[PDB]
Amino acid sequence: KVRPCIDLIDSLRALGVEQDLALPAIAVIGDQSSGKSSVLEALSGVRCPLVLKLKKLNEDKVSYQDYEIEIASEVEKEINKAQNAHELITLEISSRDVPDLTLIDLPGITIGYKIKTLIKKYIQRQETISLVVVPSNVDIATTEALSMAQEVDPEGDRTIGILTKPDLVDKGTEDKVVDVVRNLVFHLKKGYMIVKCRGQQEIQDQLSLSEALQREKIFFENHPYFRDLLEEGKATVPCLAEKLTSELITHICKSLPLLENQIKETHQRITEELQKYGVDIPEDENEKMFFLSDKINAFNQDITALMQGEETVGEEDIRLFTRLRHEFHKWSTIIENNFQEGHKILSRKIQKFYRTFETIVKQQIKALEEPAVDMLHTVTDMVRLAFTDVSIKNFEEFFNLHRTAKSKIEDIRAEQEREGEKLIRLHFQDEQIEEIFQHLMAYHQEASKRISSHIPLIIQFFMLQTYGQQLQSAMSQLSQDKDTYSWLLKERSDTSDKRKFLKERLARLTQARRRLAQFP
């Protein structure tokens with residue numbers, strides 16, 4: 001309760017988690033000449049977002065990005081150095097008088113469009129308490145500070161007001177200031193406080209900061225309007241310090257369960273989104289082999305589905321096997337047309353008044369040779385298209401795997417298609433082997449059937465079965481050649497990087513859980 005509640009969040013902040021996760025905080029809103037700079041001086045005792053981690057010392061540190069310096073006089077120079085070097089700068093101070101309190105200071109309001117958005121970036125989170133610093137003589141209605149605070153915190157339930165430099169309050173309107181601090185104008189759950197600090201003329205001398213601590217108490221003890229606010233514990237820096245730490249702790253404690261609820265669901269969101277980008281490539285050579293082999297197996301199964309007309313397809317389209325059945329139907333029609341036209345051609349020679357007629361049927365049969373070979377070509381093209389479309393679906397992220405697959409797909413096409421043409425072509429050399437009209441016409445039906453049957457079977461044999469077979473064999477052999485694993489498993493840098501960032505994000509999220517679970 002004492003100090004740990006604060007130690008908790010700040011280390012979660014040091015985790016770099018704050019980008020994935022909202023951490024309980026007091027954000028310090030600065031105005032134009034609000035003198036906020038001086039108020040922090042009062043608490044600390046000594047621009048892109050500054051984190052003030054304050055710890056009060058018996059026994060008796062600055063970090064820009066990764067690096068740090070150690071000592072209290074030198075602090076001023078280290079600050080301005082780090083800046084020149086929107087990223088968090090943390091400052092940890094420890095002395096007997098400094099409060100136990102962590103604040104985050106933002107650039108004061110005034111390329112301005114950007115500062116609002118930076119400020120809004122912190123303020124809009126219901127886990128942020130907006131700590132508004134405005135000079136007390138100016139109307140609070142006009143101040144940009146409150147307006148921002150109000151834009152984000154409509155009900156004033158996460159905002160705290162600091163009125164500054166109560167000297168320059170126009171005489172006659174002291175009671176208006178008192179109504180604001182007493183909460184009578186714009187109502188804040190967490191309230192108002194008023195403080196007096198280092199003005200223009202003392203910052204030039206820079207007389208001692210602890211002497212100023214005694215300069216407040218006599219300003220408020222003697223002031224006729226504000227003496228009443230001190231009796232009510234709403235005036236001075238030491239009072240301000242106590243209230244802030246009281247309020248911070250109350251916030252952190254209130255916030256915890258809704259936060260442990262928030263980390264879980266974020267963890268999920270990252271892990272769900274992490275799924276879409278595959279998995280890591282194993283360091284171990286053997287695990288590498290199993291990884292590649294599994295990838296080969298799924299390619300090889302998608303190829304298999306094609307071979308069997310089993311592959312999963314769209315509602316309108318049809319399976320490759322079926323598309324080849326339609327080619328094969330077109331082919332039968334070609335046989336049918338060839339058969340009858342040969343019938344017409346033969347009657348035009350027999351009643352034109354033996355082996356002259358044998359030759360004529362033979363020529364009618366040979367004419368089918370090119371339809372057959374075209375069909376060979378037409379079908380390999382379909383399968384090649386199919387096989388490469390599988391290689392796309394499986395190996396896009398692994399371009400060498402895809403490159404290699406394509407290469408085999410092409411190499412085995414050239415080989416199988418050659419073999420298929422050979423057998424088709426040779427089939428039409430093997431073929432040279434009114435009672436005459438019939439004998440020839442019956443001979444003609446036999447030959448066609450032979451041809452109508454074998455040609456598709458050869459096409460199917462070489463360009464679908466043997467083709468798929470060999471390719472699968474070829475791919476499966478990649479797993480034997482270990483010194484190519486490094487090349488084959490090279491993957492796209494785009495998704496390779498996307499995964500890398502998420503794993504890092506998820507890592508920091510996991511540490512967070514760990515430290516949060518440790519605390520109770």
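First residue shown is number 1, and so on along the chain.
So how was this one determined? The header says X-ray crystallography, 2.9 Å.
Positions of Cβ are set from backbone N, Cα and C atoms, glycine also.
Marked as GTP binding site by Swiss-Prot on the basis of sequence analysis: 30-37, 105-109, 164-167. Packing around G30 (GTP binding site) is summarised by its Cβ count: 26 other Cβ atoms lie within 10 angstroms of its Cβ, all protein chains included. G30 (GTP binding site) falls within neither a helix nor a strand when secondary structure is assigned with DSSP, and so counts as coil.
Quoted from Swiss-Prot, the note attached to the mutagenesis of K36 to M (Swiss-Prot position 83) states: Loss of GTP-binding. Loss of protection against viral infection. In the structure as shown, the Cβ atom of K36 (mutagenesis position) sits within 10 Å of 25 other Cβ atoms.
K36 (mutagenesis position) carries a helical DSSP state (H, G or I). Record note (Swiss-Prot), mutagenesis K36 to A (Swiss-Prot position 83): Loss of GTP-binding. Loss of potentiation of TRPC6 activity. Loss of protection against viral infection. The unchanged residue is displayed.
When Cβ atoms from all protein chains are considered, those within 10 Å of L471 (mutagenesis position) total 23, not counting its own. Under its mutagenesis annotations, Swiss-Prot gives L471 to K (Swiss-Prot position 612) the following note: Loss of GTP-hydrolysis. No effect on GTP-binding, nor on potentiation of TRPC6 activity.
Among the mutagenesis entries in Swiss-Prot is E491 to A (Swiss-Prot position 632), noted as: Reduced antiviral activity. Counting only same-chain residues at least 6 apart in sequence, those with a Cβ under 8 Å from the Cβ of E491 (mutagenesis position) are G278, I281, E397, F398, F399.
According to Swiss-Prot, the mutagenesis experiment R499 to A (Swiss-Prot position 640) carries this note: Fails to sequester viral nucleoproteins, no antiviral activity. Reduced to three states, the DSSP call for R499 (mutagenesis position) is helix.
Other C-beta atoms found within 10 angstroms of the C-beta of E504 (mutagenesis position) number 11, with every protein chain shown included. In this structure, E504 (mutagenesis position) is part of a helix by DSSP. For the mutagenesis result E504 to R (Swiss-Prot position 645), the note given in Swiss-Prot is Loss of antiviral activity towards CCHFV and LACV.
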- Note on the structure: Rounded to a whole number of Å, the separation of the Cα atoms of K36 (mutagenesis position) and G30 (GTP binding site) comes to 6
- Message: Quick check on the binding-site residues: of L106, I109, whose CB has the lowest count of neighbouring CB atoms inside 10 Å?
- Response: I109
- Query: Looking at the mutagenesis positions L471, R499, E504, which has the shortest Cα distance to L106 (GTP binding site)?
  - Reply: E504
- So 10 residues are missing between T110 and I111 in the deposited model; what's the C-alpha distance in angstrom? 10
- Message: Helix, strand or coil by DSSP: which one applies to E491 (mutagenesis position)?
- Response: coil
- Query: What same-chain residues, at least 6 away in sequence, bring their CB to under 8 Å of the CB of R499 (mutagenesis position)?
  - Reply: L274, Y277, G278, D280
- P166 (GTP binding site) to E504 (mutagenesis position): how many Å between their Cα atoms? 49
- If you count the other CB atoms within 10 A of the CB of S33 (GTP binding site), including all protein chains displayed, you should get 13
